[PDB]
Number of protein chains: 2
Amino acid sequence: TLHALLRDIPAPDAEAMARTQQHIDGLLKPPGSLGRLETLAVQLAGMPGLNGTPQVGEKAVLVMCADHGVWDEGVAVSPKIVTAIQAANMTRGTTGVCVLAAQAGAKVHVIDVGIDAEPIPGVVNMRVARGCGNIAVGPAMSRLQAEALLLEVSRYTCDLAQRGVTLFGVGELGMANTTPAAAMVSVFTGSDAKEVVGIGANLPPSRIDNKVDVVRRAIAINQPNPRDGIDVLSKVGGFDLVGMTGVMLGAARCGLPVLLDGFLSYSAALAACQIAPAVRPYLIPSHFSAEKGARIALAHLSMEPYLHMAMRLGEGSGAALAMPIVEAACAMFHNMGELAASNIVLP
Amino acid sequence: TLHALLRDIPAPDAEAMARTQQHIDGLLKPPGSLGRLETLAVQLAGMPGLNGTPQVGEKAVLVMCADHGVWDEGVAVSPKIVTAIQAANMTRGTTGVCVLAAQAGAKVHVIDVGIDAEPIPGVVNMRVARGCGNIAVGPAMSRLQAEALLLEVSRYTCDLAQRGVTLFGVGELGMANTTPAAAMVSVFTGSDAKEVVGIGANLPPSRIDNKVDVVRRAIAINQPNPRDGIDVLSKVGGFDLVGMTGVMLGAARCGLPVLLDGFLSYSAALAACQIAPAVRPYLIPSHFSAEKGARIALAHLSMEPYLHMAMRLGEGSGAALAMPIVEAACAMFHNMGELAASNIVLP
Ligand SMILES: O=C(O)c1ccc[n+]([C@@H]2O[C@H](COP(=O)([O-])O)[C@@H](O)[C@H]2O)c1
Ligand SMILES: O=C(O)c1ccc[n+]([C@@H]2O[C@H](COP(=O)([O-])O)[C@@H](O)[C@H]2O)c1
Ligand SMILES: Cc1ccc(C)c(N)c1
Ligand SMILES: Cc1ccc(C)c(N)c1
């Protein structure tokens, strides 16, 4: 089933991309003058789910919520209940992503993949358990739990495509999740924990040493295999991270674009690309996270964010903020006039 | 008159900014987690024309169009008539800024401050002459012509404020204008011409040496005084550059925000800040121009753009692209919920 999923991810349509480039070169402007906006429009044109042209229909931001057992290691200053409280606030439209998604005309889907609290009405229920295992002393979950969630979220994502959604944004919510995210980044990039462990949600500079030690213990004890993205996710990841990876696999299978968010999303994208390299062409960066390990993670994904906002909230807020940029590349493509029509000739 | 203008530019309102910061710190998120979006909202709150709160009413992009005599020195590959043709296309909504402004819900004002062609219907007429003087052999214009245009554009800009406009964007259109822009940057920053001369609108790499020589000749022959922003503008600038500087002085006098665009706008902002330092707090960067001298210009304005799009079209296209970011900071401020209301307490 998951093998079928991964097997059926479409390659980009080179024919549509060639037609796109030619059309862009003929627009009313010096060739290549709109830089990354042009490359973005061509990238979009190659995505099968977009019907050979850069376009944006409905937009959705999927927010994966879960708690982590590693919170008990004192790696986070936010009360663990904030996960459940914020998840509820998501249904009320008062959070950061809700406000930014509203601005971009996108709908937010709040998905509970493992919150340690009673079920929250209004939230999509896909909970694996009440929080994942404490990665400092063992695995976050079993391989089967990771594979099942990947499959479940993948299907949900591509099912939305059937309802008009053509652009996705990924996000998360889970106290302490920058710890497993750092563990995954260290494992995938081969970087020492000290280089990728950040302050997360305002962790005091005096408590960073403990966080670094926790990440190292998690790796030593679990011995995750860097060449097996699912092994890494299940051992030192979390339900929320798995869920984000699932959105990326689902959209790619659907041949549609996915906007990344911040540091947590970069770790999930590293896992997704390890599991299936064919997912890469569907990923679009949004902003450059203020988290310490962002530069290393982005270098390994070979991505250069469009927005430098020093943001570090998460929730998919950066993804929503970049949606207007994607629509701008589409507007450029479809609405600009052409050089030939104005009798303009440039060498 | 111009002395009155410069004298009456308001200082930022520290009281409104303090109230803004306190409100932002209390929003439903870890303090400072939205980074530059928070600093932007506070900056806006201090602008008197915004009534003590970050808000955006109507938006306008002012595009200054003019031709340059230095075009005859072979520093540009685009036919000189493109200025007049593109200015006309601006009235038809087919250009890059028109499409991006439409996306942001902004109106484009096309202003002819010196196009070397017959008047174009639909374009605001403020032409000083049919193109400015060739800066390679003398001044672009007289000091009085520069001062008069500054005053004229300044008044037009603040007059729009009376019609609901609260956010401005500046742009230009003029073949060969990256040459005087480079001259101004060299003069204001004390950088050698070779470090700030770029390829402009696809100038062949083999013709760059000539462009560098032209910039040096312009400076040697005119001897512009770096401490007199108006002296520099009139000697080695152009009508379009003067006009952009005028929008910045007008909006600041009006106590309203102005979004910069690319390299041409950075040179105009250096002039404006030299003429009146009080203008600085009203300037908002948009993107990081692909032009070679952008890094140096931005360092001297002490600005860090939000968008890295490798754009180099001009027209105010980058300014329009960043307008959604300004509205996002306002939406964050007014629409997010508060920590206290959810009983959340963070150290
Ligand atoms: O998206 C980022 O780059 C990001 C960077 C730092 C912190 N966060 C958010 O803060 C939480 C993780 O921080 P922490 O200290 O509990 O590990 C989680 O709920 C994220 O939404 C998010
Ligand atoms: O805005 C920029 O950063 C920008 C950078 C390079 C070129 N341009 C545009 O191209 C023109 C100047 O290029 P050039 O080669 O004629 O000096 C002018 O009409 C600008 O709108 C604009
Ligand atoms: C077509 C065309 C050519 C050159 C420039 C600078 C613009 N703005 C447009
Ligand atoms: C309030 C609050 C606290 C911590 C985080 C990570 C979010 N998203 C929100």
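Numbering of chain A is taken from Swiss-Prot, so the residues present carry the numbers 3-349, in order.
We read in the header that X-ray crystallography, 2.0 Å was used to get this structure.
Yeah, the Cβs are placed from backbone N, Cα and C, and that goes for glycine too.
What Swiss-Prot annotates here:
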BINDING   A:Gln88  substrate binding site
BINDING   A:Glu174, A:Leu175, A:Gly176, A:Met177, A:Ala178, A:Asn179, A:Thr180, A:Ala203, A:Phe265, A:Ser291, A:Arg314, A:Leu315  nicotinate beta-D-ribonucleotide binding site
MUTAGEN   A:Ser80 to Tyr  Alters specificity to use phenolic compounds as substrate; when associated with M-88 and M-175
MUTAGEN   A:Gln88 to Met  Alters specificity to use phenolic compounds as substrate; when associated with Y-80 and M-175
MUTAGEN   A:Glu174 to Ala  Decreases specific activity for DMB and adenine about 20-fold. Decreases specific activity 1600- to 15000-fold; when associated with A-317
MUTAGEN   A:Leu175 to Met  Alters specificity to use phenolic compounds as substrate; when associated with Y-80 and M-88
MUTAGEN   A:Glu317 to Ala  Decreases specific activity for DMB and adenine about 50-fold; crystals bind substrate less well. Decreases specific activity 1600- to 15000-fold; when associated with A-174
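Selection of the recorded positions A:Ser80, A:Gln88, A:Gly176 by a Cβ distance under 6 Å from ligand 4 yields, in sequence order, A:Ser80, A:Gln88.
Note: none of the recorded positions A:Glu174, A:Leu175, A:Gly176, A:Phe265 has a C-beta at a distance under 8 Å from a chain B C-beta. Cα of A:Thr180 (nicotinate beta-D-ribonucleotide binding site) to Cα of A:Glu174 (mutagenesis position): a span of 11 Å. Applying an 8 A CB threshold to same-chain residues 6+ apart, the list for A:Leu175 (mutagenesis position) reads A:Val65, A:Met66, A:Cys67, A:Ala68, A:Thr85, A:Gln88, A:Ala89, A:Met92, A:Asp242, A:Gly316, A:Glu317.
A simple Cβ count within 10 Å picks out one of the recorded positions A:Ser80, A:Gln88, A:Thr180 as the most packed, and that one is A:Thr180. Comparing A:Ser80 (mutagenesis position) with A:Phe265 (nicotinate beta-D-ribonucleotide binding site), their Cα atoms are 18 Å apart once rounded. Per the record's binding annotation for nicotinate beta-D-ribonucleotide, residues A:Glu174, A:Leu175, A:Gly176, A:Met177, A:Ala178, A:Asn179, A:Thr180, A:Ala203, A:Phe265, A:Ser291, A:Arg314, A:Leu315 show a top Cα-Cα distance of 17 Å. Taking the Cα atom of each, A:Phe265 (nicotinate beta-D-ribonucleotide binding site) and A:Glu174 (mutagenesis position) are about 10 angstrom apart. The Cβ of A:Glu174 (mutagenesis position) lies under 8 Å from the Cβ of A:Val65, A:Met66, A:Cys67, A:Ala68, A:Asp242, A:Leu243, A:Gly245, A:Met246, A:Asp263, A:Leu266, A:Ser267, A:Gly316, A:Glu317, A:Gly318, each of these being in the same chain and 6 or more residues away along the sequence.
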